[PDB]
There are 2 protein chains.
Amino acid sequence: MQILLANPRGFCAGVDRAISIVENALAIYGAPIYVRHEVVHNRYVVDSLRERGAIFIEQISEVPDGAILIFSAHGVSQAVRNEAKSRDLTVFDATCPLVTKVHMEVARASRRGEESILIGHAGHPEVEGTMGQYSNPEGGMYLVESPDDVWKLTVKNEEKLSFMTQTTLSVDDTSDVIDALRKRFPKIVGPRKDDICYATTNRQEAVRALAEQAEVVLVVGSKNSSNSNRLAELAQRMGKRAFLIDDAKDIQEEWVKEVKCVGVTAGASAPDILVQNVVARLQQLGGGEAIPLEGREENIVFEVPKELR
Amino acid sequence: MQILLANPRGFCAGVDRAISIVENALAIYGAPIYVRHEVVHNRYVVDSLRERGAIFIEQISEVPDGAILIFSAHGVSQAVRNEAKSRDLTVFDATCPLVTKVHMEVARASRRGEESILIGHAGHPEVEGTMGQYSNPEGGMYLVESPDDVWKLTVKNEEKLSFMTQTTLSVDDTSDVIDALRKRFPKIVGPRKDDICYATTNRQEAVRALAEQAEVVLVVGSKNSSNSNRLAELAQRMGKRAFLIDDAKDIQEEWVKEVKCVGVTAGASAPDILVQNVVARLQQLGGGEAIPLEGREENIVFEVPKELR
Ligand code: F3S
Ligand code: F3S
């Protein structure tokens, strides 16, 4: 059984920075260090940080004065940001720069009183944070998830409208939504394409190439990871059997029994160590040496704040 | 006399990467190493590298077969790139990712036979490289440097038009040019704002703050450094005497004689040691301890290609 590895895969620049922010805060100031929401959507990472003394909370009000607080890589609303600022707390923002970029544009539109449309999935923390950047009553901030939502959307002034997107969406599906947006609102303004980050675009591209060769595709990632779900979804839609798994232990023998080529990849929040064990498990199940596919090189890095190096 | 230091200033991610690419190539392959155009626009860096075995050329026909060639941070045209590919040469690309991003958009428009307009300064290597990404006779690639250029430009089909910009332009002036573009071509499409990179935006914002306090501003950077010139220009427009200098030796006493507050900054391609020597000279001229102004903390880093680690 041939084992193929997608490339690129795993850690993106934002996740690497976010994790290091928590680790370094712990190393430099010791436990406890409070984090609002899972720093990244990966069970393994969250469990490890918790075992090292990190305390994940849901509301800032749960954090004691004088403590250290970290915002997750997914970003937060202005209300959350302002609340933390007024509190007697030391705050370290692990929001990925690529999300902050979108935030700024939403705040800009809110400032001008012009309506904005966000393409994203309801309930996701990034969507919560991004829409949480808009607060001008005269304008408006709407969420659409599909062409259907666009078809049924109504706004105040279609002449002054702009759109933004979540960073981890399906490249293919988002294209459909944007097409509907421009057909419905010809004067809508946005970026040259969308706000899907380089990591999401690259990983979907890599899984596309993987799926072309593999019968089965294993995606290392947690259930609450948007980008990870998109990778498994892409493989499945290409006609291959795909499984989202947190670790090698989730692998069932029947999944790969008699399979000649199995592909493995990882969402932006899954550590390489997890992939290594997946490979090891597949090997004790008949797999040979893992073969890395050729892929787009990524060279972006986001440094942790100077105070935490 | 008080000495203030702008923040941020100096090295950007693209310059640091480009220099490292040349240094690593020299270490790995030894001298000589050819580089198309000054790797970055800084005399100090270029002189040193040249002494280390790097040979800077403008045309590929200047490079011998079997040699190693590296494209500068500013980027190159598709014509130059293909001429390099056809020739017997080992090629490495130090083009800054933020320039490549613009290239890809120009290439897209070219393939579609749709016209594009570049906002930039004629003759600059980046402009030649970016415009050199367009090669479709049906469409068009036009360069505009000011609103006046816009007011006199005519295109084949303004219904299918887009724009791009040089990465090192004056933020203020570019705004004026874009305002003109949209007024003359209401259907023109572009990025949300422009293609001016984070480093240029940040250094201009930083010099703006510096100039509000300093009577005289010294900008460390070479004469051919586009972004460096923009920094001195901004200060001058604010009514402050500003000088673009390569090193401490260029400082004339009359410039700071009897001046109570002198500010110092540096273009994106100027090494920090140059700034340190400038401060040393100002202290000899009566200046006290250098005081860094508070500023936007930059965290972007671009890694060198794996083949040059
Ligand atoms: S927006 Fe940021 S943290 Fe990762 S998947 Fe994309 S880089
Ligand atoms: S485009 Fe690239 S090399 Fe420096 S000034 Fe801007 S980052």
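Heads up, header says this was done by X-ray crystallography, 1.8 Å.
Each residue, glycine too, has its Cβ placed from N, Cα and C.
According to Swiss-Prot, the mutagenesis experiment A:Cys12 to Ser carries the following note: Loss of catalytic activity. Secondary structure at A:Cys12 (mutagenesis position), taken from DSSP and collapsed to helix, strand or coil, is coil. Other Cβ atoms within 10 Å of the Cβ of A:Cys12 (mutagenesis position) number 28 in total over all chains.
Contacts of A:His41 (mutagenesis position) defined by a Cβ separation under 8 A and a same-chain sequence distance of 6+ are given as A:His74, A:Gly221, A:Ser222, A:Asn224, A:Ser225, A:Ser226, A:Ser228, A:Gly267, A:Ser269, in order along the sequence. For the published mutagenesis A:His41 to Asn, Swiss-Prot gives the following note: No effect on catalytic activity.
Per Swiss-Prot, the feature dimethylallyl diphosphate binding site maps to A:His41, A:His74, A:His124, A:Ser225, A:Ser226, A:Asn227, A:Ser269. Residue environment of A:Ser226 (dimethylallyl diphosphate binding site) contains 24 other Cβ atoms, counted within 10 Å of its Cβ in all protein chains.
In the three-state DSSP classification, A:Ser226 (dimethylallyl diphosphate binding site) falls within a helix. According to Swiss-Prot, the isopentenyl diphosphate binding site annotation covers A:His41, A:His74, A:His124, A:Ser225, A:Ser226, A:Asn227, A:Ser269, on the basis of experimental evidence.
As annotated by Swiss-Prot, (2E)-4-hydroxy-3-methylbut-2-enyl diphosphate binding site applies to A:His41, A:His74, A:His124, A:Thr167, A:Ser225, A:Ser226, A:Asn227, A:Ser269. Within the same chain, the residues at least 6 positions away from A:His124 (mutagenesis position) whose Cβ sits under 8 Å from its Cβ are A:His74, A:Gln166, A:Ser226, listed in sequence order.
Under the DSSP three-state reduction, A:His74 (mutagenesis position) is assigned to coil, being neither helix nor strand. Quoted from Swiss-Prot for the published mutagenesis A:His74 to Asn: Reduces catalytic activity 2-fold.
Proximity of A:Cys96 (mutagenesis position) to non-local residues of its own chain (separation of 6 or more, Cβ distance below 8 Å) is seen for A:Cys12, A:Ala13, A:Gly14, A:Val15, A:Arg17, A:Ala18, A:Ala73, A:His74, A:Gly75, A:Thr167, A:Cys197, A:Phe302, given in sequence order. Swiss-Prot documents A:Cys96 to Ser as a published mutagenesis change and attaches the note Loss of catalytic activity.
Quoted from Swiss-Prot, the note on the mutagenesis of A:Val99 to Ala is: No effect on catalytic activity. Around A:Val99 (mutagenesis position), the same-chain residues at least 6 positions away in sequence with a Cβ under 8 Å from its Cβ are A:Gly14, A:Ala73, A:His74, A:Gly75, A:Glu126, A:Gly129, A:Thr130, A:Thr167. Classification of A:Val99 (mutagenesis position) by DSSP places it within a helix.
For the mutagenesis experiment A:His124 to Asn, the note given by Swiss-Prot reads: Loss of catalytic activity.
Take the CB of A:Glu126 (active site, proton donor) and look out to 10 A: across all protein chains shown you find 24 other CB atoms. The feature active site, proton donor is assigned by Swiss-Prot to A:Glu126, with a curator's inference given as support.
When other Cβ atoms within 10 Å of the Cβ of A:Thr167 (mutagenesis position) are tallied across all protein chains shown, the result is 28. Among the mutagenesis results in Swiss-Prot, A:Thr167 to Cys has the note: Reduces catalytic activity 3-fold. The residue drawn here is the original one.
In the three-state DSSP assignment, the secondary structure recorded for A:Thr167 (mutagenesis position) is coil. Among the mutagenesis results in Swiss-Prot, A:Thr167 to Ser has the note: No effect on catalytic activity. The residue drawn here is the original one.
Annotation of the published mutagenesis A:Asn227 to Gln in Swiss-Prot: Reduces catalytic activity 20-fold; the original residue is retained in the structure shown. Sequence-distant contacts of A:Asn227 (mutagenesis position), defined by Cβ-Cβ distance under 8 angstroms and a gap of at least six in the same chain, are A:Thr167, A:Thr168, A:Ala199, A:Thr200, A:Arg203, A:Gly221, A:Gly267, A:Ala268, A:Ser269.
Residues A:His41, A:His74, A:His124, A:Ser225, A:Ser226, A:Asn227, A:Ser269 make up the record's dimethylallyl diphosphate site, and a Cβ search at 8 Å around their centroid adds A:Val40, A:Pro125, A:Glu126, A:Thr168, A:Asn224, A:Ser228, A:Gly267, A:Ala268 from the same chain. Least crowded of the binding-site residues (A:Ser225, A:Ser269), judged by neighbouring Cβ atoms within 10 Å of its own Cβ: A:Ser225. All chains included, 28 other C-beta atoms sit within 10 angstroms of the C-beta of A:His74 (mutagenesis position). Checking the recorded positions A:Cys12, A:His74, A:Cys96, A:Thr167, A:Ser225, A:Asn227 for a CB within less than 6 Å of any atom of ligand 1 leaves A:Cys12, A:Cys96, A:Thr167, A:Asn227, listed in sequence order.
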